[PDB]
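Working notes for the structure below.
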Amino acid sequence: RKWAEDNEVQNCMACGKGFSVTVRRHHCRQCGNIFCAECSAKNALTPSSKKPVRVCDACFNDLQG
Ligand SMILES: [Zn+2]
Ligand SMILES: [Zn+2]
């Protein structure tokens, strides 16, 4: 356990949703913050590669600007 360790990811740090077996866990690679299907419901492309990466809405703005 150091930092981004899903091991303790059972509560979205954005909305505060309670993860479970019915919902899957998500985690933004740009900022490094675990998000739920509600905050991670977005995919933006990166200039370092041709592929839609999944990032929280917030980061989505840092790339669409
Ligand atoms: Zn959320
Ligand atoms: Zn982010």
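Note that chain A carries Swiss-Prot numbering, so the residues on display, from first to last, are 1347-1411.
Heads up, the Cβ atoms here are built off N, Cα and C, so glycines get one too.
According to its DSSP assignment, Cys1361 (Zn(2+) 1 binding site) is coil. Annotated Zn(2+) 1 binding site per Swiss-Prot: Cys1358, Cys1361, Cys1382, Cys1385, in sequence order.
Long-range C-beta contacts of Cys1402 (Zn(2+) 2 binding site), restricted to its own chain and to partners at least six residues apart, with a cutoff below 8 Å, comprise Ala1360, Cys1374, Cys1377, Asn1379, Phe1381, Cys1385, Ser1386, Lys1388. The Zn(2+) 2 binding site annotation in Swiss-Prot covers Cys1374, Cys1377, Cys1402, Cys1405, and the record cites sequence analysis as its basis.
In Swiss-Prot, the entry for mutagenesis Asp1352 to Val states: Reduces phosphatidylinositol 3-phosphate binding and endosomal location. The structure shown retains the original residue. Look at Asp1352 (mutagenesis position): DSSP puts it in a helix.
According to Swiss-Prot, the mutagenesis experiment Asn1357 to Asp carries the annotation: Reduces phosphatidylinositol 3-phosphate binding and endosomal location. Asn1357 (mutagenesis position): 12 other CB atoms within 10 A of its CB, across all protein chains.
Long-range Cβ contacts of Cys1358 (mutagenesis position) within its own chain (separation 6+, distance under 8 Å): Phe1365, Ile1380, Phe1381, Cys1382, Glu1384, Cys1385. Quoted from Swiss-Prot, the note on the mutagenesis of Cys1358 to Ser is: Abolishes phosphatidylinositol 3-phosphate binding and endosomal location.
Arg1400 (mutagenesis position) carries a strand DSSP state (E or B). The Cβ neighbour count for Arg1400 (mutagenesis position), using a 10 Å radius and every protein chain shown, is 17. One entry in Swiss-Prot concerns the mutagenesis experiment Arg1400 to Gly. Its note says: Strongly reduces phosphatidylinositol 3-phosphate binding and abolishes endosomal location.
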In the chain carrying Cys1361 (Zn(2+) 1 binding site), residues 6 or more apart in sequence that have Cβ under 8 angstroms from it: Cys1382, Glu1384, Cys1385
For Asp1352 (mutagenesis position): intrachain residues, at least 6 apart, with Cβ closer than 8 Å: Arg1371, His1373, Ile1380
Inter-residue Cα distance where the pair is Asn1357 (mutagenesis position) and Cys1405 (Zn(2+) 2 binding site), in Å: 20
Listed in sequence order, residues not in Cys1374, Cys1377, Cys1402, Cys1405 with Cβ within 8 Å of the centre of the Zn(2+) 2 site Cβ atoms: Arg1375, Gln1376, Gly1378, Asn1379, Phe1381, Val1401, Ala1404, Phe1406
Those recorded positions in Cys1358, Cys1374, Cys1382 whose CB falls under 6 A of ligand 1, listed in sequence order: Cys1358, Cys1382
